[PDB]
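To start, the structure itself, in structure tokens.
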Amino acid sequence: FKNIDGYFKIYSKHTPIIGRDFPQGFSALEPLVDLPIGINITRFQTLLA
Amino acid sequence: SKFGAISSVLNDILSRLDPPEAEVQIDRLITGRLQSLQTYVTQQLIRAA
Amino acid sequence: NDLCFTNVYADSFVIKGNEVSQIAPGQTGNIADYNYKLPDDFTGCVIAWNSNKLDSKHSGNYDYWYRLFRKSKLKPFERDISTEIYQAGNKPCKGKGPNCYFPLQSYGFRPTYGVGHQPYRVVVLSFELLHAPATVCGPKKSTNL
Amino acid sequence: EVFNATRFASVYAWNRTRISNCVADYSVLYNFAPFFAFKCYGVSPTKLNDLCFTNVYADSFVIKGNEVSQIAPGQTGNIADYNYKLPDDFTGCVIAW
Ligand SMILES: *[C@@H]1O[C@H](CO)[C@@H](O)[C@H](O)[C@H]1NC(C)=O
Ligand SMILES: *[C@@H]1O[C@H](CO)[C@@H](O)[C@H](O)[C@H]1NC(C)=O
Ligand SMILES: *[C@@H]1O[C@H](CO)[C@@H](O)[C@H](O)[C@H]1NC(C)=O
């Protein structure tokens, strides 16, 4: 996620990789949504299930 | 050489004028200094030949 | 009316006469530095028309507001809506009076002011002339490829 | 000596002091008076210690409370019309304590 001049950009790629942890083989990221938020972001938090 | 600008010192022009007006003067300085460097490089080429 | 714009942003507000000269890409003044700041690479239009028939009345009208006291600068296209008293000296003072100033003062308008003091209704338009799927157009034409 | 004076002239005869050949430090102004109206028009109260000027005029006069708000460019009143009129194009500051 990035917030240059607003325009929130979300990149992603879903694949069942080897599954130990962060892989070593290279993988690309395909942008999914690019939406102009145009606000002030300073802190970040994640939700659960 | 002021090259047709207000002053000859980049740190003076930057610290004295705002960005969007000092842009013209710094562009003039770029066009002059880089042309001088180009002439020097060409003369070096001839001397090297 | 012969272009395509991905997104159009229409800001709106009421300001005085000299502030119209103030409002411009990267300018100076408390309005341009603590109230509203445009990006240096602004691509859009500014619109200003004197409006003393809705923003003025007998006995005055002080409903409008503007900020003169803010700790730092405004970044382009930010708000900051807040009522926090400016710190003067070193006092953590919270209130009105000496060395404790209200951040924003009234922008009061009356039917009888000078031209530079007359309500100047200003609306600005922001455009994004970049490579993206556009939304808004004018006369549309289409021929077979 | 302009803010430690004891006989600030009246508004009808406003003393005008020509300030020349000096370094304008505004901290001596900040520590001398617990201000109540430090509004500026052409510059910023904070943005003044880093600016150069050709000449400075300090007009000093003691006046009533509402007349403080009266004193401003493009104003009216018994003081703004007959005693002291601030030009609409004024580049300076007023200080009231
Ligand atoms: C974003 O919010 C923080 C915390 O209120 C503030 O310090 C910062 O200046 C803000 N950025 C803006 C409004 O550009
Ligand atoms: C006058 O100067 C003296 C000496 O620094 C100081 O103590 C006093 O507060 C000053 N008074 C005014 C009104 O400036
Ligand atoms: C202005 O101040 C000076 C200070 O020496 C004084 O001599 C002069 O009489 C004052 N003028 C008025 C109008 O009070």
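Here chain B follows Swiss-Prot for its numbers: 968-1016, in order, are the residues you see.
Structure determined by electron microscopy, 3.8 Å.
In case you wondered, yes, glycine gets a Cβ from its N, Cα and C as well.
Every protein chain shown contributes to the tally, and the Cβ of B:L981 (variant position) ends up with 13 other Cβ atoms within 10 Å. Record note (Swiss-Prot), natural variant B:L981 to F: In strain: Omicron/BA.1. The unchanged residue is displayed.
A sphere of 10 angstroms centred on the C-beta of B:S982 (variant position) encloses 9 other C-beta atoms. Under its natural variant annotations, Swiss-Prot gives B:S982 to A the following note: In strain: Alpha/B.1.1.7.
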